[PDB]
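Enquirer: Below you'll find the structure I mean.
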8 protein chains.
Amino acid sequence: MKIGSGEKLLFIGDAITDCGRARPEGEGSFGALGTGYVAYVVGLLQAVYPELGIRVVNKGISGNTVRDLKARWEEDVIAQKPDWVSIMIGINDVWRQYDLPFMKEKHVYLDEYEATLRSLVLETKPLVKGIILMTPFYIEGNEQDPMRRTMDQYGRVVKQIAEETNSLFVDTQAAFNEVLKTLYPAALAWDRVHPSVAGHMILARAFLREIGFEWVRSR
Amino acid sequence: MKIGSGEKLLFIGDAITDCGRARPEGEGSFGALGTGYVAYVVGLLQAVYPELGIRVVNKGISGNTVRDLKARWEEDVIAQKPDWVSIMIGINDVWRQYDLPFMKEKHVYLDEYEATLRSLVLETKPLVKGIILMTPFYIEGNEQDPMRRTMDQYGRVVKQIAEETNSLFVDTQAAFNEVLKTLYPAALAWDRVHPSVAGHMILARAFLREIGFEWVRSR
Amino acid sequence: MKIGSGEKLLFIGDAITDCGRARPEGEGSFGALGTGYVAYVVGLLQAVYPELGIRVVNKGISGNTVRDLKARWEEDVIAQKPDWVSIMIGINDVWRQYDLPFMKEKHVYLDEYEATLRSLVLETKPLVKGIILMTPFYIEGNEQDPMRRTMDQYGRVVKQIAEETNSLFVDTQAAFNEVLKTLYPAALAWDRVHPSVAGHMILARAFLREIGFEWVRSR
Amino acid sequence: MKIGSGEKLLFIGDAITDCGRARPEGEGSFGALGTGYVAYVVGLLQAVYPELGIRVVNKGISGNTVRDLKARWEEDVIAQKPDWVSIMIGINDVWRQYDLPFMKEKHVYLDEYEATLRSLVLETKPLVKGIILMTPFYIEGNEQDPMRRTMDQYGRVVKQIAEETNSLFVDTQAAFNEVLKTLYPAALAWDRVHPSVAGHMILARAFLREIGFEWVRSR
Amino acid sequence: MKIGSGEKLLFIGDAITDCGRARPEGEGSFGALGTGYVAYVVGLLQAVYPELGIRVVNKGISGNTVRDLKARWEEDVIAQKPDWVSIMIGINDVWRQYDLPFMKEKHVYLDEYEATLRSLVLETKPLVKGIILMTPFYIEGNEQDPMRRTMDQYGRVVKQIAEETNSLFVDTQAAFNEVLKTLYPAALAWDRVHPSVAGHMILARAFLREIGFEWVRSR
Amino acid sequence: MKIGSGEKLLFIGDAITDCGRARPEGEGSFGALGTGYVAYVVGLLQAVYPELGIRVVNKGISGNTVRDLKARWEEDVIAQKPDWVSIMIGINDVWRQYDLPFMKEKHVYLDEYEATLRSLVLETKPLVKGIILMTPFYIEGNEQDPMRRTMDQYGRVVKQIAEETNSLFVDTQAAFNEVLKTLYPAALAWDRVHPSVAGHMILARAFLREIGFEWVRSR
Amino acid sequence: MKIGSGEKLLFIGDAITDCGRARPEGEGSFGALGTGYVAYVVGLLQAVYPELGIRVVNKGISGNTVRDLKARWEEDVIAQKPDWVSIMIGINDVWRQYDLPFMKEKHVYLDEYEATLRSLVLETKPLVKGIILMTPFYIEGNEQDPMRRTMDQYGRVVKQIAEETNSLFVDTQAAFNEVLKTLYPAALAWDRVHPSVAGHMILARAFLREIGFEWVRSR
Amino acid sequence: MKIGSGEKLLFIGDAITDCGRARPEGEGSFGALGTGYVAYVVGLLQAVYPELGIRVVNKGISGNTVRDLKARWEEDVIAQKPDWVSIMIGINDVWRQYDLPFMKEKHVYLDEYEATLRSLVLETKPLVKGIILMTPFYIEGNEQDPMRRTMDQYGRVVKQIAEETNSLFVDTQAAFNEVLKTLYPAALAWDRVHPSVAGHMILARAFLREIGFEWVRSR
């Protein structure tokens, strides 16, 4: 398991990460982590590795783009002195291009996205033990749907940043795509973004698998 | 203007027609019509044809399939003694097939849909001046998206029923398709079903055009 | 159509413009525009000219007079860098004279009204592409009702300001007067000011007509 | 003071009488009388005639026409065994004709109104010490405003019924008319019906004057 | 009538004056005056002297003693530039001595009361047209009840201040005492302080009588 | 300790006994007993006699007179099969006479009170181990205050009934009288009826003393 | 995977199973399953076996003992025609004995518990494909804590019933015991019963393991 | 009785002391003291020693540790100029070690606890008349439960501080332990910390006994 005892794991992102977490602190065992994948990861780690003694902080904020992450990075990431930082950002960067196509200042285009995410990862890498970069996703099985096509591009940028910088990488899109071989998007998320428990389990499992979680530990 | 002075026009359907209308009666100038296309239709008819004294009733109920309309048809339609009945149904009949693909009792397949809608029209036709059949719609430009493809099947049946019964006919899908040459669905409805004011306006306008509304009357 | 692609159209006024819009921003497609004529205009433009790509901002504030407009003009109009500004102000300027006749400091009399509205239009004209001046209105068909008589005077001032300055002009009063040939005021607005959907449609149509909107575009 | 010691005085009418009174019973010192003219009458009678021990019941119900009063008359009036009954009805009977001019089943025209009110008086007269008939009113100074003109028609019938049946009589319209020589209606009621404290005071005072209240007793 | 046209009458006091008035402004015809004697006075003046054109402001604050009045006097009285100031203070000054007998810093004893009320009246007298001093009261008919005995003492101080300074004077206690010849306190106020509508009418009438109000104006 | 192990002790009365208890059942450790003297009694019995396993039920209902207790006696008392019944009633029977002196149907005069309370005791006596009769009370030190004077009349009857029936007896008025040598009523209850925690403690203690509670047991 | 395609899996129990599920039906993807282990099970089954089309129903009801399950068994279980039934009951049967040790009618002792649970299994066995019996649990590591000791007694009976009836079997207490080697109970449940997300995950995982879930399928 | 007339007694602590007290002041007879042991102490003192005239202030704050006490000590204790200070702190200092074992900065370990509590007592002792030190507690009868074992250690430190400094001392733990010979913890507190009325009575009695309260004063 990549995460070790006594370490502090900090998740950051948009609504998908927030899921109603306690503001500002985002920390503790009885609801402060919100009700989605971040809480499920913490739950599963505690259920299967109770002894690892990890602290987990949820700094997700509904509505955020990577520009919003940059503006709060000092106080919400650096100042928390985490050991591990998990980032999942891009959904809003992209979605605003499609749901508010004429409010361009709300858009974070690929240049701004790459440059900003790159800069946050580079600044954070030497200060922590590790970084996990999760791709954004869109719950949509047609690669040529325009927003899915853009989201896949943004995930390609996350993947190069995680390779230019050496971070762990979780392709959340590939995790949905597998389920989408069976289910129409609406079965998981009417709006193709905010999913049911099942979607948050897909995310939580995609994360855990990347960090070497075992469902039943061997022995 | 197909609708004559003093006549009663009754809308029925699902949430798109409902839009928070007052239950049970669904009738009045100050909010009982709900906040969507029905209200818009009435508003425009009053703004442009105030002298017509048209009474409008909204019997939409969110969640309904055509099976649900049949169950309340005597009480909600027949007993109201309308002069004109406008039906818009099918969205849920189809949506359940894709969001709850394993709760089949929620689904109304196209055979049942068609016979049931025909039964509503055939019962009602001799009691009214006219019937307006509005197709269901899905705000999705790709004809091959599985739910759009199914929706079009149901809209084709509506069109056939209208032709066969000599009802008026509004192709709501065609109205959306035009706008979807420019806008990505999310700019109109995150969930591809429940739309912005703009979407309700697309509907209202499509209805008004079919009943011979003039934006600036020659009369 | 007077408004062109990529332009930003900013509406300002009192409750009739506000209609519950989102504060402070007043901008976006899913409710931030409020529930009255401003949202209806945006809806109709999107339904019939989806490609025009216009941004619309609602800066209406319930209770305002033109004195209140002046106090927030810098931040709420100039600083938004709009291309088009639509103003509809005067109802409260006048109504306070009649509903609180002894609280004179609440009144904005014709001198203050002309001088202030004039100054806002003159300052704004060189900074934008265009200005739309809408008259205030009172839903009352008797010209000699004292408040209607005063409101018509205030509309005459708006009309000269729009001619001294060259702005588009919408006579909202004349739009109501036509409907009031049929309907008693209470059918549209118990209080002769805050109307039903139908009244907001009268306003929205009066606006659209002035800016050259076509219900069905020719071709 | 027409009302004698130990007697029960029952008010009935629409919202003007109701004013949020406690349902069903409408009786008590600490709020059950509602917050308008009925409460004011009781307050003044207690402040100036505390020894009279007058019991007061408020059976107003907002929305009612005289057709609605007849429907509840046995239960709300007759069964209460009052000594004095005060009726104020007609505002809605008339208002619906102007705000919902095409929902005719809401309207009570003057013929029906008159016979129905006569029926209430004639049934009740032999069971009580007295009846007070208060005219309806419309807070509007122009006699030729269509709704004021209709209202006056109904008030004239009330006055005739009072004369014919030997009931006491309060002309509420005449009380407002006096004040309307100074105030524009809006200063008393935006909607010309539901008034400020001042309007409720105009009513209370008009009632009290008719039952022989003295502001400073010679007794 | 002591109050004249165009004058501004400002009431100040504790809960008995506040009665839920709008904060901070305390001014206007549709609820800002609260629901007790101050609103009733304004209502009766408007009903019987609509032409006097008086402005009325309610600056009452629940919980206040005269020490609290002094701390806000500049902003809430002087800065409002009233023509007439009505003060009714003392209830809490006294009640705290009895309901929280051991929290002495909450008490305003007779020395502090006389000195402070005196100083406010002396400072205000040359800046306004007139001052009305209303005694505090306790709804309790036994002169030897300790709190009633203290309250009567505090009223004696108000009466000398109104004579040392020449102000109008309203003995609210004597107005209650008359009613208390018939009614037990609980019929007017369970807690002997916060009364029913009837109590607020006793107060409103005691005020009006002092300022020369006529119920029916002669002529 | 008169109450034995495993026994059921049932309290009945008005609001003083009720204090927000859970309806209908009024039984449990975590809030169903309400927040006054009953809860305090149970708390102390558990703190000092935990081994007794006493079940306590609270059947107080705010507003009740002894006429109301008789109406629910079979269901609320007899059917519960208690071992001990504690009654406290009379406050309202008397209070209505003074706060609603002209709604006589709310009043229970002393003759009716006495016979009705005797009937409750006489029916219940053979079914239980014991009965505790608590006097009503009025927090008012002057014996000649009309309501205190009446209350004492009713308490004297309670005491006589207890003597005659061999019931236990708690003089709540005597307990208050002692405290009222120091405190003015308002320091315990603004309304002279519903008291602070201290007043509920005065009651609880008076009850406990009568059933032989020891604050520090010799056992 | 013991559960087959198209099958219906029904959970029953107390609050641990309930977790705010939708009443009465307890069925759907978007919240009706509640927010605990049942929801987690469904989420994981959908994330990993989306093609199975398993229908899940949640019939938990907070507060229930096995006596309560028997009372609703025909309606909540039998009439639902499930393929698999999972039962988790006993926590309350035991807890009442310790939190309300003197309200015995709340307690279900082990003899009654065992026969009643056997009756549920024996009735249901011939109607379903399978039964899963989950033990009750108490989050408390000391086997000699009186409530843990009782709980283990009931879990031993569950295990015996499962053996005897050939049901599947989940020892929830053993799953907690493992985690309790590291965590003090409070880190999972202040009250030792209702757990954090982590505790619900411990349960979900224990259930999934017993039905042959694979975290990463070889299929 | 150790507390004397006219003295101010200030209680400080965590939720057990707070119990919903009014913030910031925490002072007065009608609810500001919260609903637990502090209010019960004040009630019993008033019931049995009404003449002592003591003022009581509740400065408890839910969640506090002794580190939190130190941070607010100046404003909430010293600045209130109390005569007597009662402290009960330690529950959270300890509980966080067990319920959030990995959030170490939330823990107040024995060194910090002793040093801080010591310093607050030493600084406060010369400024007041007396100090009461109450041990923290855990409602758990097994001395070897790890949290109970730690809590007893923290109580030993309180006891030495009260002996190093000469303060009164209340062993709240010993008071619970006596009841816990009969009752399982859950009968008093599901979570072993926040108890029922009975638990607050155990605390209130343990306090009162230490300050020499007599249930029935001799004489």
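According to its header, the structure was obtained by X-ray crystallography, 1.9 Å.
Including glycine, each Cβ sits where the backbone N, Cα and C put it.
Quick paste of what Swiss-Prot says about this protein:
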MUTAGEN   H:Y184 to F  Significant reduction in catalytic activity and modification of the quaternary structure as a homodimer; when associated with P-190
MUTAGEN   H:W190 to P  Significant reduction in catalytic activity and modification of the quaternary structure as a homodimer; when associated with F-184
MUTAGEN   H:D191 to A  Loss of catalytic activity
ACT_SITE  H:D191  active site, charge relay system
MUTAGEN   H:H194 to A  Loss of catalytic activity
ACT_SITE  H:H194  active site, charge relay system
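Walk me through the surroundings of each of these features.
Expert: Counting every protein chain shown, the number of other Cβ atoms lying within 10 Å of the Cβ of H:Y184 (mutagenesis position) is 19.
Counting only same-chain residues at least 6 apart in sequence, none has a Cβ under 8 Å from the Cβ of H:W190 (mutagenesis position).
In the structure as shown, the Cβ atom of H:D191 (mutagenesis position) sits within 10 Å of 16 other Cβ atoms.
The DSSP secondary structure for H:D191 (mutagenesis position) is coil.
Within 10 Å of the C-beta of H:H194 (mutagenesis position) there are 18 other C-beta atoms, taking all protein chains into account.
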Enquirer: Do the mutagenesis positions H:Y184, H:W190, H:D191, H:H194 include any whose Cβ comes within less than 8 Å of a Cβ in chain G, and which?
Expert: H:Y184, H:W190, H:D191
Enquirer: Any idea what the Cα distance is from H:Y184 (mutagenesis position) over to H:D191 (mutagenesis position), rounded to a whole Å?
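Expert: With distance taken Cα to Cα, H:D191 (mutagenesis position) is 12 Å from H:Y184 (mutagenesis position).
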Enquirer: Which of the three DSSP-derived classes (helix, strand, coil) applies to H:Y184 (mutagenesis position)?
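Expert: For H:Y184 (mutagenesis position) - judged by DSSP and reduced to three states - the answer is coil.
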